[PDB]
Structures are given as structure tokens and as C-alpha cells.
Amino acid sequence: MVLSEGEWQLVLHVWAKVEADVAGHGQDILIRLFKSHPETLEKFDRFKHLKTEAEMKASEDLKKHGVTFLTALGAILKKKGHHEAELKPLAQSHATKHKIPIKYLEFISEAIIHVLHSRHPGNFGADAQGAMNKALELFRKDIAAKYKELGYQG
Ligand code: HEM
């Protein structure tokens, strides 16, 4: 799939707002995923023991990881599709070390879109959400092909 330049602009405009608070968004998104799909929390051996959303908010480690995760995603989106080199180390660790099924990457895409919609309504109307969605479907499609090449899932 190929996004047009206008779709990438809608994506990078709302991302420029997200980057004013990277740790806050990282945190909001991971919690949102864990709440919505609690099975995903089991993949993290470091956070698994968290029991409530209050425990999640208060975990410094979780917040540090939400910064790591978000930065990496930001770096991929700013490539505007040309992300082959970035995708390599990510596909290898998530498919071989962490073992993260594509279905989970669909759950986290839904969590990203929930949070942006909550925090940035004026910059995330229907066309901007369609563009963000296109960009994460592109990322999932490419990661899924990498996964196959690595021997995982398909
Ligand atoms: C948009 C997608 C995502 C991005 C860009 C991403 C990014 C990252 C980055 C950059 C790290 C650290 C380095 C590494 O191990 O490669 C990481 C670690 C990890 N990721 Fe993700 N990830 C994504 C989706 C997920 C999903 C959906 C899950 C689980 C349901 C997951 C599970 C983990 C785990 C288990 C680790 C290790 C955490 C720790 O160090 O203990 N990731 N991920």
C-alpha cells in the first residue's frame, strides 16, 4: 500500500502534537491496551504483576518503556513508508524474543487510535484517522511479511 503525501501530512501533523508529551502518550497507550486486552499484559514479564490501572500509572518502568515504544514508532512513521531498515530489528525481537502475534499488533493499533482520538479531537477528525489507520495497516502488513521471512507465524 502507498499513502499519498496528503495522508502522510495528516499523520505527521497529529504526531507533532503527540511529541509534545511522549511519556504521557506512551503510558496512555500501553495502559489502554492492557485494559482492553488483558491477555497482552502476559507477554511482558516485567509488568505482568501489575493488578490495577492505578498500579500501572504509578509504574516508572512502564512509563520508561512507553517512551521507548513510542519513540521507535515515531521513527518509523517519519520515514513515510521507507522504513525497511527500522523494521528489521523490530520484527526480529518481537517475532523471536517476545513472540507477539499480529493480532496483538492490531490491538495496539486500536489503542493508539483511541488515545489520539481522546487527546487530539481537533487534529484527528475522520480523514486524519483514516490516514493514521492506513499508516498502521502499512506497518502491520510490512511487519507480517518480515515475520514470515523470519520463520514466525506467518
Ligand atoms: C507499534 C508497535 C510496537 C513497537 C514500535 C514496539 C517497540 C518496542 C521497542 C522499541 C522495544 C525495545 C527493544 C526490542 O525489544 O525490540 C520493545 C520491547 C518489547 N515489546 Fe514492543 N513494540 C510494539 C508492539 C508490541 C506489542 C503489541 C507487544 C505485546 C502485546 C510488545 C511487547 C514487547 C515486549 C514484551 C518487549 C520487552 C519489554 C521489556 O523490555 O521487558 N510490543 N517493543
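One is the number of the first residue shown, and numbering goes on along the chain from there.
According to its header, this structure was worked out by X-ray crystallography, 2.0 Å.
Placement of Cβ uses the backbone N, Cα and C atoms for every residue, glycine included.
Features as listed in Swiss-Prot:
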- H65: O2 binding site (BINDING)
- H65: nitrite binding site (BINDING)
- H94: heme b binding site (BINDING)
- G122 to A: In metmyoglobin (VARIANT)
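Neighbour counts of Cβ atoms within 10 Å were compared for the binding-site residues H65, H94, and the top value is held by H94. If you take the C-beta of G122 (variant position) and look for same-chain residues 6 or more apart in sequence within under 8 angstroms, you find none. If you take the Cα of the residue listed as 'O2 binding site' and the Cα of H94 (heme b binding site), they are about 15 angstrom apart, rounded to a whole number.
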